[PDB]
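Trainee: Questions regarding the structure given below will be posed in turn.
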Amino acid sequence: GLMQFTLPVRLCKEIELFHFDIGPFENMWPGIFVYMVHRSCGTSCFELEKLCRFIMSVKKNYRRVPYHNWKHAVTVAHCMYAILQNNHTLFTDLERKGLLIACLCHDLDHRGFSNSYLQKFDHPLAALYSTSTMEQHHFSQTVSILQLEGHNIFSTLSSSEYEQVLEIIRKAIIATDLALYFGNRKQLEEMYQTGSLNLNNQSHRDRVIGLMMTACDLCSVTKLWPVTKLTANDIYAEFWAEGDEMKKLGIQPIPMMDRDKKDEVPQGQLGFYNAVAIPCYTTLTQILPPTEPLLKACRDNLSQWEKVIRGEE
Ligand SMILES: Cn1nc(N2CCCC2)nc1CCc1nc2ccc(C(F)(F)F)cn2n1
Ligand SMILES: [Mg+2]
Ligand SMILES: [Zn+2]
């Protein structure tokens, strides 16, 4: 009840910054998450015993794949923590509660394969969920873990508060399907520019939380250059394993997944920064000005990838 979580001084100061890296000590990541819930939500948001049992069941349902692993989950939750702390007064109590949980859970039981590969392999999940295949699965695993005994961290919510939070989590997790992001950002672009954007409009909130989810999910491109660069290796380790599997099904993978195109990686990063990341943090900075450090960090990593192409590293 009178029990704070406290971090060492360097972590206590740097965790508040968007570019924070959670570090290589896996055993500290639960405490980092709890620290973030307590400061973002309060020490009274969740029964600590239920929260710790929930964090450990979530951790246990992430697989040991190179990128879509427990470290990604906690990293995406830390970006979300940084957005919520820099926009204190824009978000309900339920949203604060829901969005950190959504981020921790958003890739539950990922196998390191795209929706596209599941559909080509004809995986049972691709017959159960025609679109956003992995993302409906991730929300489904979230509800399972929540329904385990001693795991209902939302036990103290009213019936209707409970349903609102699960609905915030569902839409947040669906929104992490990057196929949906392009249309969502386009609409947000238009609404902000015509000045129709209205945060009391619930369907507008939804779009804005959706874009926050994309921003947190892509936050590897907003870290210090050495973190960004080494995460790219984990990212391609997954994509190229998928490319191998595509070739096994008798299909030429897209170039992004073909390890035979290792050489073109620097140029694949530019496309990705120009086509996805920059537009994402731009529209986010317009809508939520204190998130500008994500845009600035993304542009610095783009300029680092341009240096790589010019042979300056
Ligand atoms: C479109 N494209 N084409 C290639 N190629 C390589 C040579 C041939 C083409 N690479 C790509 C981009 C893939 C990518 N990079 C990143 C970095 C960070 C992140 C995340 F953490 F933000 F999510 C996601 N991705 N996704
Ligand atoms: Mg995902
Ligand atoms: Zn993710």
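We number chain A the same way Swiss-Prot does; the residues here are 724-1036, in that order.
Determination method: X-ray crystallography, 2.1 Å.
In case you wondered, yes, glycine gets a Cβ from its N, Cα and C as well.
Quick paste of what Swiss-Prot says about this protein:
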- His791: active site, proton donor (ACT_SITE)
- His791, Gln992: 3',5'-cyclic GMP binding site (BINDING)
- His795, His829, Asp830, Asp940: divalent metal cation 1 binding site (BINDING)
- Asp830: divalent metal cation 2 binding site (BINDING)
- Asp830 to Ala: Loss of activity and of zinc binding (MUTAGEN)
- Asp830 to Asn: Reduces activity 1000-fold (MUTAGEN)
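Describe each of these features in terms of where it is and what it packs against.
Mentor: In sequence order, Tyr785, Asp830, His833, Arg834, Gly835, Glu961 make up the list of same-chain residues 6 or more apart from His791 (active site, proton donor) whose Cβ falls under 8 Å from its Cβ. The DSSP secondary structure for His791 (active site, proton donor) is coil.
Its Cβ taken as reference, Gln992 (3',5'-cyclic GMP binding site) is surrounded by 23 other Cβ atoms within 10 Å in the chains shown.
DSSP classifies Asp830 (mutagenesis position) as coil under the three-state reduction.
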Trainee: Under DSSP, is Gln992 (3',5'-cyclic GMP binding site) part of a helix or a strand, or is it coil?
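Mentor: Going by the DSSP assignment, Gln992 (3',5'-cyclic GMP binding site) falls within a helical segment, counted as helix.
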Trainee: Less than 6 Å between Cβ and the nearest atom of ligand 2 is the rule; apply it to the recorded positions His795, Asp830, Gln992.
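Mentor: Once distances to ligand 2 are taken from each Cβ, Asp830 fall under 6 Å.
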Trainee: So if I take the recorded positions (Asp830, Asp940, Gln992) and measure from each Cβ to the nearest atom of ligand 3, which come out below 6 Å?
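Mentor: Within range of ligand 3: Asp830, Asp940.
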Trainee: Counting all other Cβ atoms within 10 Å across every protein chain shown, which of the binding-site residues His795, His829 scores highest?
Mentor: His829
Trainee: Measuring Cα to Cα, how many Å separate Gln992 (3',5'-cyclic GMP binding site) from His829 (divalent metal cation 1 binding site)?
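Mentor: One finds 24 Å between the Cα atoms of these residues.
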